[PDB]
Amino acid sequence: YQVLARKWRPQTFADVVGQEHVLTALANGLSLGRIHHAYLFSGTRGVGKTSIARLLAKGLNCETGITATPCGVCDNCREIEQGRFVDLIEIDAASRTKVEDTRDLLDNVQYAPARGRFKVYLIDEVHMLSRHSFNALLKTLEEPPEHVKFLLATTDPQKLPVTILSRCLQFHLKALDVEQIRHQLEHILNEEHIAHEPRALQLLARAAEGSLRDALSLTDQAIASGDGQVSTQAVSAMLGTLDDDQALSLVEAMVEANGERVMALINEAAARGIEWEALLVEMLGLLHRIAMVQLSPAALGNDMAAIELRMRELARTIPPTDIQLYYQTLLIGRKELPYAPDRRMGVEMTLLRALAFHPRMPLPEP
Amino acid sequence: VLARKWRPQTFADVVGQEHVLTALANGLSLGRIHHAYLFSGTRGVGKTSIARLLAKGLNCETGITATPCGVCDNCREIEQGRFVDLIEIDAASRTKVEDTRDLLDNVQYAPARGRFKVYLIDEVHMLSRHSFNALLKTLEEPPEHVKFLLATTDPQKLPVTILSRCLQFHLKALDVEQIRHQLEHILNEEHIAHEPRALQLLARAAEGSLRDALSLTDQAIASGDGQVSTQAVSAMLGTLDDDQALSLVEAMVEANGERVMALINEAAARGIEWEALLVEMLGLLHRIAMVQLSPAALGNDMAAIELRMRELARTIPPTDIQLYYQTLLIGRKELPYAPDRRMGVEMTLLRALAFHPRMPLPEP
Amino acid sequence: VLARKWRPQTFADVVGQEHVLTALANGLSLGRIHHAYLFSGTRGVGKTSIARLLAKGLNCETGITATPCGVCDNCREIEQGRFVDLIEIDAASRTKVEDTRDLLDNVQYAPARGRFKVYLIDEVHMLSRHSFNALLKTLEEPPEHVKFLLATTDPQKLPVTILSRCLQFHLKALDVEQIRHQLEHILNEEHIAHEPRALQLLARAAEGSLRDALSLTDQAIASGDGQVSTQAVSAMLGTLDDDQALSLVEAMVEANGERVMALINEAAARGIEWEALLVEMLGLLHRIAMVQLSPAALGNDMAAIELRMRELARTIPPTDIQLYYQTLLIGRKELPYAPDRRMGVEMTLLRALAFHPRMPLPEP
Amino acid sequence: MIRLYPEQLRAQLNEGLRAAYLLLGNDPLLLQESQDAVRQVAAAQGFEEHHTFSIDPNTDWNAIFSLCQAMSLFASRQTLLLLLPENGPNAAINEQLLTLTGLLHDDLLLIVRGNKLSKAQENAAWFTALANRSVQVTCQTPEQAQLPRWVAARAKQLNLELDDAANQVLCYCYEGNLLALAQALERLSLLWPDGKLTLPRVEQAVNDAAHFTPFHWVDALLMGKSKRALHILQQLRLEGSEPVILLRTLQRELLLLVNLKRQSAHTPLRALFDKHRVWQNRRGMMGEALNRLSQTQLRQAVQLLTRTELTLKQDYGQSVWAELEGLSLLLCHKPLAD
Amino acid sequence: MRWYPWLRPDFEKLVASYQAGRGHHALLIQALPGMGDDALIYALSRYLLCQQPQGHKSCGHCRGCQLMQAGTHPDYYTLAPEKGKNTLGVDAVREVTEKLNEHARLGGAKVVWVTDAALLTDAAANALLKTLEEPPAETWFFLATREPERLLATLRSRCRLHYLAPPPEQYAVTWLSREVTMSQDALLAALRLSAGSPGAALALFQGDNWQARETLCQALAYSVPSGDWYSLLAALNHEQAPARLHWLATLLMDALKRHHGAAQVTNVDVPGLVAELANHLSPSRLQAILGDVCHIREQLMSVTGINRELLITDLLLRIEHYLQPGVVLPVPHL
Ligand SMILES: Nc1ncnc2c1ncn2[C@@H]1O[C@H](COP(=O)(O)OP(=O)(O)O)[C@@H](O)[C@H]1O
Ligand SMILES: Nc1ncnc2c1ncn2[C@@H]1O[C@H](COP(=O)(O)OP(=O)(O)O)[C@@H](O)[C@H]1O
Ligand SMILES: [Zn+2]
Ligand SMILES: [Zn+2]
Ligand SMILES: [Zn+2]
Ligand SMILES: [Zn+2]
C-alpha cells in the first residue's frame, strides 16, 4: 500500500530536487530568522511551488524551533505534511466551489496563531482571486501582523499587479529537465529494487513535463500495469506511444515507400489504442536521431541498442536531404493535426503525402 | 435506452481503455489491492463503468477477481445499484449535499455483506473543503475493508494531498471508428435497422464519448422511424445529406469556378454550416488518396459514390490531391479569420482553383 | 540588506549625479534656498537619497550646510526616519491615502525642532487632484520655515503649475561601468569574495540603478553562499558568455557539425531558452546582411564581436547569408511543434548542414 | 479689448483693473506670470476668494454654470479662472462660456486662460461679449531671432552674465521650451554662484546634464548616423520613456515622410513643407532624409513599425525595445527582400 | 423589434403546432442578421402567454397580455448574456432552470428565450441540456443563433432547428424600395451585402453609411487604374474601418470570381469597377490582397487598440508591393 507519489513526498529541504538556489535562499532566512511577510513562488504547474511552500511552514511552526531542518516527528511536522494544520490555511483561489470561504478567510485574518508560531496562508494562484478578496490581501499586506505570513503561488506572475509583486520576496521555480527527471526516476527505482528498461524511463521522464509529482504518479501506473516491472511494453502502452521498433518500422516503411505496409502498421497500431499525436512525435525524434548519427556516428543513445543496427542502416543508406524532407512532412503534419477532420486521419494523410512526395520513388500516374 | 442497456458488465465489454484495464486486471488477479483508485478523463469515456466493474470484481462472491461472475447476488445488486456495500456519492449534485457530507464524515469501517465496503465518488473535485479533509484523513489512515473509487473530469482541481494517495488512471476519449464499431455492434445485436453513413455521422457527432454516442442514437430512434437512418441522423445534426461536398470537389478539380461558385451559392441558400462542408471535403480528399494507395479503401455507405470517387482516384495526381487537402485544411484554420464564413469558403476553393496545375492564369 | 546599509549619508557618498550635487551644494553653501525641489528620474538612481541629504543639510544643528555633520540629533533622527520636522509622504501608497490627503491639507507652518519643516513627497505625480491643488496653493503662497522636496519618475504627469514652482533636477540612470566600480568597492570594504565578470553580470542586470544592483548582489551572496562567483550570479542572471549565438553561426557556415553539436550540448547544460537562441542567430544574420551594403552597421556594443562579424560580412556570399537566414527562420517556426525544443534546434542546424553551399553531407 | 503683450500688462494694470483678462497662448511661463500679475493686483483690492473651473466635454457642466449663477451675498469677491480646453472651445462650449460671461460684475473678476483662439473661435458670442470690458494678453513662445534675446533678458534679471555663444547653446538645446530655458538658467546659477556664464562653463553643464527628447532620436533617425540614434535610444530608456510613446513619435514623422516622398513631381519640396506645417527648420533635414531613403525603404520601415505596434499589443510585453533598435537601423542602411 | 411580413408563413406553422399539440418544447431558429429573428421569437411567446387567446393572436386584456404589454411577467424569461462580457454564464442558466422547477405563477405555459446560443460558455451548454432531458410539463424554449454548427451537436439535437429563410430577392427589393428611395441596383447590392437580410440591408442606408460606401468605390476607382492604393487611406481610416474593409473585400472577391467566370456578383452596384479591377489584377494578386485585407480587418476588430492609421498605411503600401512585377506574394499558414 504505497504509490511513489506519496512515499517520496519531500519531507526535508534536502529531499527536493534541483532547485538549489531557492532552497538555499530559504535555508538562510530560516536560520538567520529573516522572515518576509510575503513569499511569492512562481512557475508552471507541476513544479514544487506548493510542495516547497509546505517545507517552509514545516520549519516555521515546528516545535524544534524555526528550522531549515525540520524534525519529521513533532505533531506540527506530521500535521503539515498531511495537509491539515490549524494555522496552515490552504486557499485555492482557483476553486469554483470555495469562492465564499476564500473571500471570508481573507476578510477575516486570524492575527494570533492558535498552536503554531505563525499563521501561514498557502494560496495557489492568487492572480485569479476575485477583485473583492484581492483588495483584502492588499490591505493586509501593506500592514501585516507579526504572527501572520503569506505564501503566494502563481502560474503567470505577469497577471499580478506591480502593487503586489513589490510586496513579496519573489522566487522563480524552474521546470525540470528530461534527463534530470529520468536520472531521478532511475535512482528511485534503483532504491526500491524494481526492474526497468532505460528507454521506458525516458518515456516516463518526457510523459510528465517537468513535473516530478506527475512523474511518480506516472511511474506508479506503470508498475501496476507491468506487474512489478517498469517495462517499455507496459509504459509505451499507457501513453499509447509506440515501442521504438513499432515506430522504427513505420519510418522504414515510409522510406522504402511501400504503402500497404505503412497503412497496415497504422491499422495494427490503432488496435492497441495509440495517441495519434504521439505516433508522429516518436517518428520525428527517430528521424532526428538518424540525422545526428550521419554527422557523428557516436550519436545513438544507450537503450537504442535494440534498434541500433536498423537506425544505423538508414543513416548510411538514406541521403540527409531526404531525411530532412521526411522530418518536415511529418512536422507540418503535426501542425495540421487539430484541423484534420479526424486525428487518425491527419496521421494517415501526413504519411500518404510523404509517400506521394517520396524522393527516390513516388506514387505514379497516367 | 441504449446507454443503460449496454453498460459494460465485464472488463471485456469495455471499449478501448486497454492500458487501464490491463493494470486493473493484473492487480486484481494477483490480489494486489490499493486503498483508493482515481479515474479521470472527459465525458462518457467509461470512468463510472470501469469503477463499477472494479467494485464488482472486488466483492464477487466467487472471490476477488478481474472477471466478476455477474450472476451472484453481490454482482446482481451492484448492477442494480442496490448493493449495501457499494455507497455511491455524487459530489456534483445540488440535492445530495448533506448526504454527501454526512456519509463522508461517517465512514462504515465494516462491510455488511461483501468483503469490502466500497465508496464510489462521482466528480470528486466538486466536494466541499470540509469533505476533502474528511476524505484525506481517511486516505491517510486507510480503513481496511474500505475502498475508495474516485472519478473526475478535472483531477487538477483536486488537492494534491488526495490525488497523491490514489492509483490514478487516465481514460482517453475514443477514436471515431472505435465508437462507430460499438454502435454497430449494439444495433446488430438489438435488431434495429441501420445504415453505414448514419453510424459515421452518429459517432463523429459524439465527440469521443460513447455515453453521448448512445444518447444521440436514442434520439435518432425517436425522431426518425424506429430506424437509425441517414435521413434521421442528419436531421438532428444538420448535415446537408446531399452529394454537395463531392460535386464541389469534382468541380474544383476540373477548375470549373463558375460551378464551384455556383454550388457555394446554392449551398448557402440551404443554410449549410460552412465548416461542416469543408470537413466533408477534407474527408473525401482523404479517402481518395487512400483509394489511390489500396483500392479497397472505399467503405460502407460510400458505395453510393464508389464510381465517382474512384474516377477521381484514377484521374487526379496524388501529389495534387495532397495539395487540395492542404489548401482546404489551411482554409479551415483561417475560416473564422474571414469577414464572413462563406467568403472564407470562397477564398479557399477559389484558391485551390488558381493553384491548380493547368488552371486560371493572369492577363492585362 | 546592502541597499539600506549603504544608503548615502553625505553628498560625497552619492554615485554619479554630479550636476545635481554641484548645484545643490552651491545653493546650500551660499544660503540660497528655494521653497521647493523636484527630483525626477527612473528607478533606484538616487532621488530619495539626495532629497534626504538635502533635508539633512537644511536642518543640521551645525548650520545650513552642504555637508551635514551626521552626528547631531537632527541628523541622526532624519537618518532613522524619526525626525519630527521631516514629514515623509508616499503618494503611491494605497494604504496611506487619508494621511496623505490630511497632512497636505494641514501644513505645519512652524518647525517644532529644526529650523525648517520639511515635506518629502515620493511619486508626487500620483497625488489626487484634490491634493495637487492643496500643494499648488502652498507653493503659490510659500510658507517660510517650510520646504517641499518632491520626487517622481514621471514629471510630465505633474500639473505644469506645480512643476513650474520647483527647482527641477533630472537624475540619470547609471552607466554600467559606473555601477560596477561601486560594487567592486562595496564588496572590498565588506571583505566579500568576487570575480570581475560577476560584478558585470550584475551591473548589466540592475537596469541603471544601484538600489537594485545591491539587492541583486545580496541575493547572489545568499545563493553563492558567501561568495559572488560568476556561476551563482549566472544562476539567476540569464547568461551570455556560454552563448554560442555567434560561434554557432560561425560553426554553421564553417560546416563542422562536430563543433555545432558540441556547442548545442554545452548550451543545453546551461538551461537556455531555445527560441531566444534562434532569435539571437536570426538577429545576427540579419545584421551581417546589413554590413554588406553599408559598413556603418556596427553598433554600440558590437565592439568585442566587431572582427568576428566583420570577417563574416566579407567572406560569406549574400545569397548564402539569405539561405542561412531562411533556414533558421523556418526552424524557428517549426520549433514549438518539434517533439522536443532542443531537438528542433539540433535539427534546424542539421538542415543548414544538409543544405549547405560548400561541403554538404556525403552519400554512397 | 486692449490686446497686449506680457510686458505691457503691469503698466495697464496700474491704470485700472478690468472686467476680464483672457490669457491666450502656449507658454507656461508667460501664462503664469501674467496670471500672477493680475491676482497680485486683485488680492491687493480685497479679492479673497479665488476659483478655477476647467471646461472640456465631460468635466462637470451643471456645476460650472450654477457656481457663478450665484451672486455674492456679503460680497466676499472670488477670482474665477476658467481653464480652456487643450484643443480650444467647441460649438457647445461657446454657449457654456456665454452663460458664464453673464455672471460678471465689478466684484467678480474673470480670468480665462488657454492657448491662442482661432479667428473663428473669436467671433463667438462669449468672446465678443467681453470685447469692450476685458483685456487680452498674448502669451505665446518667442521667434528664432528673439528666443536668444528673451533668454538674455530673462537671464539678466536673474543677475546673470550670459555669454552670447553660451546663450546660443542654451537655445539650440531646449529650443522653444521657455520653461526649460528658465529652469536651466536657474540651475546654471546654482552651479556657478559666480554669475559668470561663459560658453565653456555652460557648455560643460549642458552636455553633462544629458537630457534628450524622443524627437532627438527621430531627428537623428532621419538618415543621420545610427550610432547616435542607438546611443539616444539606449539613453532614452534612462529617462524613463515608455516604448509606446516612442512608436507614435516615429510613426508621425515616418508616415509624413511617406506622403512627401510620394509627392515628387506633385509639387516642388518647397511648397509641400508649408502645406504640412511642420517644416520649421526641419527643412533641410527632412529633405536630406527624403533624398537618401528609397520609396521602398520607407515602406519596409512601415512594416516593422507595424509588427512592433502589434507585438507590443498582442503579447503586451515582448521587449519591443529590441525592435526599436532594429527599426532605427533600417532608416540608415539599404535593406533586402528577406 | 419590428414585425416584418416574411415572418408570417413561418409564424403560421409555428402556432399551428402549438394549437394541435405538435409543438416542440425547444426551438432553435437560425437566421441572418436583421431577418426579423428578433420579432419572431417575441411574437410566438405572446401567443402562448395568453389567458384568453382569440384564435391566431391574443386579446390584449387578460393578465398575460397586459403584464406582457407591461413587459414584466412571471413566465417570460429573457436569457441575455452577462452585461459587460461577450458570453453567457453557467449561473444564469441554473437559476432559470430551478426557476421553472416550480409551478407557473399564472397557471399555464412558461417560456424561455436566448439571444444567441453560440455565445455561451461550454459548461453553460451542458448545464442547459439536463433540463431539456427532464422537461417541466408544458414549458417552452426558444434558442436562436446565426450559426448553428458552432453549437454543441448533443445540444442542437434536442431542439428543432427552423430555417428563417431570407425572402426571395424580388420581394425583398420591392419591400426595400418603400423604406428608402434608391436605385434598385443599389438596393440589391445592400441586400446581397447582408446575406439576403432585408433588415440589415435597410440599416445599410440609414446612417449615412451608403454615402460612406460610395466614397469608397470612388477612391477605389481612382486607385485601381492608377496604382496609388495609398489614396484609400482617407476612405478607410475611420472608426468604421472594419465595416469598410469588409466592403473592400466583397469587391475583391467579385473580381476574383469573374476570373473564373462566375455568374453571381455581390457588387452589382458598380460592375464597371469589378471589371477594371479584374482586368488590372491577376487572380493571384487578388488572392493576396483579399487576405491581408481580411487578416488586417480582424486585428482592428480584435486587438484592444492598435494604430488604425499605421496598420492600414501598412496594408495599403503593402498592397502596392504585391502589384509590382517579380514579387512573391504570401500563402496562408498552419
Ligand atoms: N469505454 C466504454 N466501453 C463501452 N461502453 C462505454 C464506455 N464508456 C462509456 N460507455 C457507454 O456510456 C454510458 C455512460 O458512460 P460512463 O461509464 O458513465 O462514463 P463516464 O463515467 O466517463 O461519464 C455507459 O453506460 C455505456 O453504455
Ligand atoms: N545615486 C546613488 N548613489 C548611491 N547609492 C544610491 C544611489 N541611488 C540609489 N542608491 C541605493 O539605492 C537605494 C534606494 O535608492 P533611492 O534613493 O530611494 O532612489 P530612488 O528614490 O530614485 O528610487 C539607496 O538606499 C542606495 O543604497
Ligand atoms: Zn517538527
Ligand atoms: Zn459474482
Ligand atoms: Zn548634523
Ligand atoms: Zn390575452
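All chain C residue numbers match Swiss-Prot; in order, they span 5-368.
This deposition comes from X-ray crystallography, 4.1 Å.
Heads up, the Cβ atoms here are built off N, Cα and C, so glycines get one too.
The ATP binding site annotation in Swiss-Prot covers C:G45, C:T46, C:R47, C:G48, C:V49, C:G50, C:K51, C:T52. Secondary structure at C:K51 (ATP binding site), taken from DSSP and collapsed to helix, strand or coil, is helix.
C:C73 (Zn(2+) binding site) counts 16 other C-beta atoms within 10 Å of its own C-beta, drawing on all protein chains shown. What Swiss-Prot records for C:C64, C:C73, C:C76, C:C79 is Zn(2+) binding site, and it gives experimental evidence as the kind of evidence.
Residue density at C:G118 (mutagenesis position): 22 other Cβ atoms are found within 10 A of its Cβ, drawing on all protein chains shown. Annotation note: C:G118 (mutagenesis position) sits in a coil segment as assigned by DSSP. Experimental mutagenesis is annotated in Swiss-Prot for C:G118 to D, with the remark: In dnaX2016(Ts); present in both isoforms, unable to grow at 42 degrees Celsius.
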Entries of C:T46, C:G48, C:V49, C:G50, C:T52, C:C64 (binding-site residues) sitting next to ligand 2, with Cβ under 6 Å as the cut-off: C:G48, C:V49, C:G50, C:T52
Nonlocal residues around C:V49 (ATP binding site), in sequence order (Cβ under 8 Å, 6 or more apart): C:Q21, C:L175, C:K176, C:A177, C:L178, C:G212, C:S213, C:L214
Cβ neighbours of C:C76 (Zn(2+) binding site) where a neighbour is any other Cβ within 10 Å: 15
Number of Cβ atoms other than its own within 10 Å, given for C:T46 (ATP binding site): 20
Neighbour tally for C:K51 (ATP binding site), based on other Cβ positions within 10 Å of its Cβ: 25
Neighbourhood of C:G50 (ATP binding site), C-beta criterion under 8 angstroms, separation at least six: C:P12, C:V18, C:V19, C:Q21, C:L175, C:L214
Residue among recorded positions C:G45, C:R47, C:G48, C:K51, C:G118 with Cα closest to the Cα of C:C73 (Zn(2+) binding site): C:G118
Close-lying binding-site residues around ligand 5 among C:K51, C:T52, C:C64, C:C73, C:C79, where CB distance stays under 6 Å: C:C64, C:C73, C:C79
Close in space, distant in sequence - C:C79 (Zn(2+) binding site), Cβ under 8 Å, 6 or more apart: C:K60, C:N63, C:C64, C:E65, C:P72, C:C73
Of the binding-site residues listed as C:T46, C:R47, C:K51, the one whose CA lies nearest the CA of C:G118 (mutagenesis position): C:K51
Sparsest Cβ surroundings (other CB atoms within 10 Å) among the binding-site residues C:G45, C:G48: C:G48
Most Cβ neighbours inside 10 Å, all chains, among the binding-site residues C:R47, C:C64: C:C64
Check: same-chain CB within 8 A of Zn(2+) site center, minus C:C64, C:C73, C:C76, C:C79: C:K60, C:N63, C:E65, C:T66, C:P72, C:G74, C:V75, C:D77, C:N78, C:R80
Coarse DSSP state, helix versus strand versus coil, of C:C79 (Zn(2+) binding site): helix
Intermolecular Cβ proximity, binding-site residues C:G45, C:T46, C:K51, C:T52, C:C64, C:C73 versus chain D, under 8 Å: C:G45, C:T46
